[PDB]
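Undergrad: Here's a structure for you.
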2 protein chains.
Amino acid sequence: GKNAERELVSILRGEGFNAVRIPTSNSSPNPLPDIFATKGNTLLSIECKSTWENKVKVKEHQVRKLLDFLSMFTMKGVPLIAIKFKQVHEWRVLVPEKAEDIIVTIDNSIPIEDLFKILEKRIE
Amino acid sequence: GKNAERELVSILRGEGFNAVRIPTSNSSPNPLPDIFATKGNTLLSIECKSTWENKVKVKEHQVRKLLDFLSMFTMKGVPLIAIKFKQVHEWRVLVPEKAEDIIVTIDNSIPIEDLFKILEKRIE
């Protein structure tokens, strides 16, 4: 839990983002991501999970925290389910459409460096 | 600790701010306030304390978390030491100049409703 988050934070920082872990984000009511990160006018709101399976279920209640967090800010806000698929030694992300249950697989996620590219391409 | 924060959050919400408590903001390194709040393009970064004394010392390390938090956002950012002076049954705030040790008293703080007025007067 703690270790994967610290790893993601370090990867975010090497991409040029300020990134910070939020500690007791528990099943509690508070709209807080596991990690938030900024670079310029972009804010990331991240649920962070690592697994040795090939899929991960994330619950509506947790996804909703990501979105409620973003809605409080006037920055460009991108919510992410960031998953370390340890089988392939890969960080992948899925951008949630809305607050619902989501099964993240290799097929519906992208490599995190692709996300970084999408953000750069928008800078234009 | 928990109860004063929940009270401040409720007061913030009645002023029209989205406000959220951050749980394990401990003497730890993470730049996280006790509470953050937004309304429009303004973000508050708050260290929250209640006391039965007439002064409160806040440490540089804690003040710095407020500021490092704000510096990650492109919103208007106002750091606050929000103190419930229980002797007079009053929430007062001090806006820190910079990261240093600060002794908050009645004399160098203002009523929190005055802070709210200053923000409104700027909207113009």
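We number chain A the same way Swiss-Prot does; the residues here are 6-129, in that order.
Recorded method is X-ray crystallography, 2.0 Å.
The backbone N, Cα and C atoms fix where each Cβ goes, and this holds for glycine too.
Just lifted these from Swiss-Prot, have a look:
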BINDING   A:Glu10, A:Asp39, A:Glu52  Mg(2+) binding site
MUTAGEN   A:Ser30 to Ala, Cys or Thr  100- to 1000-fold reduction in kcat
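Help me understand the surroundings of these features in the structure.
TA: Cβ neighbours within 10 Å of A:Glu10 (Mg(2+) binding site), excluding its own Cβ and spanning all shown chains: 22.
Secondary structure at A:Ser30 (mutagenesis position), as computed by DSSP, is coil. All protein chains considered, the CB of A:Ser30 (mutagenesis position) has 22 other CB atoms within 10 Å.
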Undergrad: Excluding A:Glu10, A:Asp39, A:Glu52 themselves, which residues in that chain have a Cβ inside 8 Å of the centre of the Cβ atoms defining the Mg(2+) site?
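TA: Apart from the listed residues, the neighbours are A:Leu13, A:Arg26, A:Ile27, A:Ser30, A:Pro38, A:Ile40, A:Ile51, A:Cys53, A:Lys54, A:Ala87.
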Undergrad: How many other Cβ atoms are found within 10 Å of the Cβ atom of A:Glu52 (Mg(2+) binding site), counting all protein chains shown?
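TA: I get 25 for this one.
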